[PDB]
Each structure stands twice: as structure tokens, then as C-alpha cells.
Amino acid sequence: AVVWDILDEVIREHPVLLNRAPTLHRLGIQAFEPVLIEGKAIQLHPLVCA
Amino acid sequence: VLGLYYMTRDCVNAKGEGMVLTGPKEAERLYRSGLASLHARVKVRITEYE
Amino acid sequence: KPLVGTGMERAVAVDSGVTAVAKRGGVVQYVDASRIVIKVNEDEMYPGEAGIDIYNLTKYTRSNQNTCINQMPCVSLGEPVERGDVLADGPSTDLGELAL
Amino acid sequence: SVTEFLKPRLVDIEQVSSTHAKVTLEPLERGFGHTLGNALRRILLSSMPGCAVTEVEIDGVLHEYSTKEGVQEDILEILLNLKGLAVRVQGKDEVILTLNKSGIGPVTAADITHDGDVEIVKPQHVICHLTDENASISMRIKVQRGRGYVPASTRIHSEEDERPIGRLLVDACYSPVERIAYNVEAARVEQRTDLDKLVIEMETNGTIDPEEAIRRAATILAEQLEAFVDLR
Amino acid sequence: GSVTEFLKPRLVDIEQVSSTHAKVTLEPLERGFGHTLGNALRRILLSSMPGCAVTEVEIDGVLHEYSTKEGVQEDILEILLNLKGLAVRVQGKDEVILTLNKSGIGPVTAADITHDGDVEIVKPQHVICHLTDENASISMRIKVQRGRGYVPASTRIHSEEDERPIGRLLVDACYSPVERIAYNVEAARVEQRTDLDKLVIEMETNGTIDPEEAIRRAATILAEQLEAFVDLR
Amino acid sequence: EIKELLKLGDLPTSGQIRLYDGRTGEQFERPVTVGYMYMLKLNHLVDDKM
């Protein structure tokens, strides 16, 4: 459990970079604050996906 | 966009059409009660800033 | 079975190799989740033969895509079986019908 | 155990104003968030009782399409102002008050003929705006107690011809609640991911605080439900 | 008048269409309360009705589910899937063990399980498997426990109880006894009133739970939540 | 023929049914298309992808 607690603490304010191939233009890669979610897929905001 | 366009349209004859409301608060209250459609052509006192 | 079909599913189910098909019409003597024992009809049996056919059903083998391949019987005891009938429903097959 | 469910704690409330409140609670078992939110929203918006302005008569005014000089606003604007009028009456189920004044300026709630049993939460509220002093405003307004909300068109009928000439109808916004926005969000406790945090945005007139409204609605709902309660 | 007065609903009638299908009736109701309470009850009933399900199965002559027991028409996985739908009513115990043995040809159904005084089968005609040989016989031992919700296998094996015997098979459970709830609101004539309306609840379940008992339990938990709300300072 | 077959099943000829939102307990304002679809699993299991 302490592992998960530490993981929660470490990532509170830590941007990550999300990229999709191909990278047509400068919006192909963007930073996001991560929020930990149970599952195995990356959740995205619809506007950024469009 | 679909929902916004649906919510911005208007019908000739709708539930509670022709009423006059105070402000957007009253609009939300009236719709949530189902007493009037989204499409009613109504007079509302709106404020704005510039 | 999918609710909406096209009619060709019977053909593809028949011509696949997964489904066990009765080579000779007869009556099923015995059923088991491993094997099927068919008692062939007298007029249909090849003369001078034991007159009993045995079909062994492969159980939980490995596909080339790491998928289970299990065949299940689809009949009960003593049911008459004609020539070319479907006996063992293979993967994605239902009563001689393709069902993905 | 099976009998027990993760009851929440009143984790916080922040009053954005004397009328604006954000009540957040957590954790909640799955599906309870939306259930409680919808129940409370419907109860507050259609069942909370109260008293509000219902019918209006004016000496110089006969209909909504009529006019009265000395005031820039016409009938509809002042009717809307009257709709936006906080009021609380103790004991009496209904009472009629009189508004009368002469002079240029904002005719506010202070000029209403005061009644000891009747209280106006915001006297600073503007009812009308008289543009001249030689003219005067004189009118009578009746306030009765009711539940929830009801449009005038509901009370608009041919059977109600008993209403005399120059009697105006006003929508009865009995419910003190101005706006209620329920919201659900995820939350995790002891590695239980499917725990629901519930957030309520409440906005009410000065009749009562939002927390009192929430407790009132909860008590009403529980009391209605108490018939099937098998224990203490 | 009586602006603060609200009539209290009562279980005015209960009708039993079937052991599976039942309908209850609430009356009287204040206007608008009908839809709110109906939605609330529907959600709570679908959510949190306790029920006893099947958890563990042990079968002689086998080690894992992907094996074939001789002389059995169906294979083990199909047997487990059939066992999934079995509904067992327990009366006073959190856990119970059921031993079912059968021998000789025949369709083995739920009617054949050796019963215990505190457990019973709502649908004994629920077929399980089919023996197709006189000498072939099948003996199985099931564990039925009481729970709420829908627990997948991995969640319960996350208890990581050491040294689980190999010849033990685990099947996930869905403790919810109900299967479909719908409600309707009908204007009624009570107390010479028009505002009043009557709620009708149609509910179909596995039948292992009394309708009125379920209603009372759901009302109790909802009232607990509401009381927790009232406690706000 | 589809219309006739639906008519045999005591189902609306329009092929659209009214619905109630579960979370809201509220009826929709538009009849909705409800039918049966044959779905498949496409072997691209995320647990093998991530």
C-alpha cells in the first residue's frame, strides 16, 4: 500500500508528454498532468483528441 | 456541436411558450422541472458587461 | 447463432474442418464430451464391416493465434443422423451455423 | 459486512456568499451519487414549500399591455421585479400588502406597507423606478404559502373570471432555492477506486441558508420514507 | 392549506404473478414524489440487494476446468456456466456446503442436490449436466456464501489465501437476486384528492428474495443515507 | 416486410421507442432507435497492447 501512496505523492504535479504517430504538426505532441486511473487505457479529453 | 445546435434552436409552439422569466437561474429551474421545452420563444431579462 | 444471417453460413460451416460431419447416416449409439459413437443404418453400411463409426473430438488444443479450439457435441442419445449432418460444434459454430 | 455500506462524512462546505454554497461529501458507494443528487434536486425544485407573491392589482393599470406614466419601466418589468422579491410570513398562510409612494427614484421594498408578521429579506431590492414625483405608484400585492413552483398559465383559466379588472397574475416561485447543481466525481479510499464524491452547488434567496434547505429536504424525504423503515 | 403535510405511502397491496414475477403497490404519494421515489427504489434495488450465490466447486476425478470427466455429455466449463445461474435460498447461515452425487444415465438437474434444512432451491428443474452411462457417476461439492454486488474471481483470489488445493475450482458470483425492475405512476382517487398518485412496481427476480422484504431493506438503507445527510452541521 | 414483421411483434412501426434515462429517471424527448446488433471481439486486447 505504501508503494501506491508514494506513487500518488510523487506525481501530484508532474507533466508528461503524449504523442501520436505520425507527428504531422506541432500539436502532435502535448503535455498533460497525469491523474492515476484504474484500468489499462489512457483517458483523454475530447477536445484534445479532435 | 450536436447538443449545442439542438439547444440553440427554437420551435413555433412549445411547452410554456410565451412566458417571461427573470434570469438564467429561472430558466434552468423551469426546464429542469420540465414545465417548458428548450425551444420556447420567451422573453428574459438578461444582464451583460462590456 | 446471429439473429440476422445471409444463408451462406451453413455452407461455410459445412466446408470448414472444425465441425465433425457424419460421413454415413445412422443412429447415435453413444455420446460423450470426448467422443461420439454412431451406429450406421443397415442399408447404408459398407458390406462386411463392423458398422460402428467413432469420432474423437479434440478438446482444448492451441490455435496458431493462441486461441482455444474446443468442439462440443450437439446431439443426444439415439437421435437419427443422416448423411452429411453436423455433429460436433467447433469454435464459433452453433448447430451447423457459423456464429462469430 | 453485507449489511454495512460506506456511509459518507460531511467533509466540507464553503459558502461562496450568504446565498452561494458548495457542499462536498465523500466517499459514496457506487450509484448512490447520482441517485441522491437526482432525488435532492427534484425535491428541492418541486416540493420545498414557502410563500411568494401571487397576484397583483394596480389602480392605474388594467392589464400587462396597459401603461402607467411616471415610471420608465412598463408592466412586465415591474412584474418581474415583484417575482424577484424575497418574503417570509410567520403564522399567516396569506396576507395582502399595499405599496404606495410618490417621488422620483427607486421604489424599493422599504416603501411597502409593513406588516409585523411579514418580513422582506432584502429591502435594498428595487421594485420600480419612478421617473417623476408628480406621479405616484399605488398597488396591492397578495402573498400566499405554497409548494415548489407554478406558472401563471396553470392558473390561467376561464373558470377564474372571478378575478376582477386590473388583477394581474404572477408565477408563484414558492421554493426558496434559486439554483441547484448536483455533480458526481470519482474518488479513491484504501485502494477502492469506485467511490463517489458528491458536490452540490446551491444558490438560494435570503429566506434561509443553503444548509438549512438541504436538511429540510432530507428530513422531508426521510419522513415520507419512514413508513417502510423497519427499525428505530 | 396543510402546506407542510404529506401523506405517507403504504404497501397498499402486493400481488404475486409468479415466484419470479411480482408486483407491489405504494399509495398514497404526493405529486412529483412518484417519479423520484420510483427512480430511487429502482436504482437501489438494482444496486445492493444481498443474495447467496455459488463460489467454489470441487469435483472428484478432475484437476482443472479444462478437463473432461468420463461419461459426461457436457464439459466442465459448461457445467460451471450452468451452475452460475443456479439460485439458492439460505435462511440463517453466511456459508453452506452442498454435496451432490448422481449415478447412472440421466439429466442431472438442480432437483438432485442433497438439501440442508437452512438452504433450498427455488427452481429444482434447473438442469446441470447429463450422465450418459450407468457406471459413470458424478460427485461434486459446492460452497454457497452470502454477499452483495458482483465479485470477479481475481478480486477474491487477491485475498491470496495460501495453499489453495489444486482440485478446487472458483467461479465468479453475481449476488444480485433481482433481474428486472420497472415502475409506473397512475393517478388514483384517495381522500377525494386529485394530486395523489399510486406507484406500481413490477419486479422479476430469481425468486429467492421476498418482494416486500427487499423493499423494506432498500428503504432502510436509503433512509440511513438520508439521516447521514441530516446530520450535516 | 420489415414494417410488417415489426407490426406482428406488437412493436411500433416507426422502429423508434421511448426511453428513460436511468441516472435521471427522466423520459427522453425523442423516440430512439433500439434494436439488436451482432458484436464481435477483435483480438486486439489492450492488455496485450499496453
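The numbers used for chain E are those of Swiss-Prot, and the residues that appear cover 3-235, in sequence.
Positions of Cβ are set from backbone N, Cα and C atoms, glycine also.
The Cβ neighbour count for E:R45 (mutagenesis position), using a 10 Å radius and every protein chain shown, is 23. Mutagenesis annotation in Swiss-Prot: E:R45 to C, described as In rpoA112; temperature-sensitive, blocks RNA polymerase assembly; the structure shown retains the original residue.
When secondary structure is read from DSSP and collapsed to three states, E:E165 (mutagenesis position) falls in the coil class. Swiss-Prot lists E:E165 to K among its mutagenesis entries, and the accompanying note reads: 5-fold decrease in CRP-class II promoter-dependent transcription.
Listed in sequence order, the residues of the same chain lying 6 or more apart from E:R191 (mutagenesis position) and placing their CB within less than 8 Å of its CB: none are present. Looking at Swiss-Prot, the entry for mutagenesis of E:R191 to C says: In rpoA101; temperature-sensitive.
Annotated pair E:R45 (mutagenesis position) and E:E165 (mutagenesis position), C-alpha to C-alpha distance, rounded: 40 Å. Here the mutagenesis positions are E:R45, E:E165, E:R191, and the ones sitting under 8 angstroms from chain F, going by CB atoms, are E:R45.
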